[PDB]
Amino acid sequence: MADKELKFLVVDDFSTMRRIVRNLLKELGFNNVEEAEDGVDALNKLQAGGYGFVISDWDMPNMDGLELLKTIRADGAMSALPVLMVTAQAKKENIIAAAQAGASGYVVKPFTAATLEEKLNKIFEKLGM
Ligand SMILES: [Mn+2]
């Protein structure tokens, strides 16, 4: 996956968390990044088209990460979009529920750029990107 212009959507209700993820992506060379504050905001942006990767917080108001993921996976236009779930605390039950709903990966925050890079590269490889 050599497309450094792959378009990311970073979804989290905390603006500071979004800025952290955006800055880590920038460090890796991924600058084509937009933000959303909950699952509905995210879906509105995704329908505008052009996105290549979603990084979503697990716990958000109104529409949480699991519901966002399910909605993406059920939509024929975006059903193959990579989705990386982010959580403050790994839980077996959540990991399995996310996998059942089609998550591409799952990672615990706070994470470093190196950890993010590894997550992304393993997802790109798993998905044949
Ligand atoms: Mn949150």
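Each Cβ is built from the backbone N, Cα and C atoms, and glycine gets one as well.
What Swiss-Prot notes for the published mutagenesis of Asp12 to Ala is this: Abolishes magnesium binding. Listed in Swiss-Prot is the mutagenesis experiment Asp13 to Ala, annotated as follows: No effect on magnesium binding. Here the residue is the original one, while Swiss-Prot reports the published mutagenesis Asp57 to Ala with the comment Abolishes magnesium binding. Under the heading of mutagenesis, Swiss-Prot lists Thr87 to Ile and annotates it as follows: Impairs chemotaxis; when associated with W-106. Here the residue is the original one, but Swiss-Prot notes a mutagenesis experiment at this spot, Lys92 to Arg: No effect on chemotaxis. The note that Swiss-Prot attaches to the published mutagenesis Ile95 to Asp, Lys or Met is: Loss of CW flagellar rotational signaling activity. Quoted from Swiss-Prot for the published mutagenesis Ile95 to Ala or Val: Enhanced CW flagellar rotational signaling activity. Record note (Swiss-Prot) on the mutagenesis of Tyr106 to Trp: Impairs chemotaxis; when associated with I-87.
The subset of mutagenesis positions (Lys92, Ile95, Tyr106) lying with their Cα within 10 Å of the Cα of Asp12 (mutagenesis position) is empty, i.e. none. Counting in whole angstrom, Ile95 (mutagenesis position) lies 13 from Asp57 (mutagenesis position) by their C-alpha atoms. Checking Cα-Cα distances from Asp13 (mutagenesis position) against the mutagenesis positions (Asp57, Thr87, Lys92, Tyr106) with a 10 Å cut-off leaves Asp57, in sequence order.
A distance of 16 Å separates the Cα atom of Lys92 (mutagenesis position) from that of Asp57 (mutagenesis position). Look at the mutagenesis positions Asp12, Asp13, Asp57 and count other Cβ atoms within 10 Å of each Cβ; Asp13 has the fewest.
Listed mutagenesis positions: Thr87, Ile95, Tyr106. The one with the lowest count of other Cβ atoms within 10 Å of its Cβ is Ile95. Among the mutagenesis positions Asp13, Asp57, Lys92, the ones whose Cβ sits under 6 Å from an atom of ligand 1 are, in sequence order, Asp13, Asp57.
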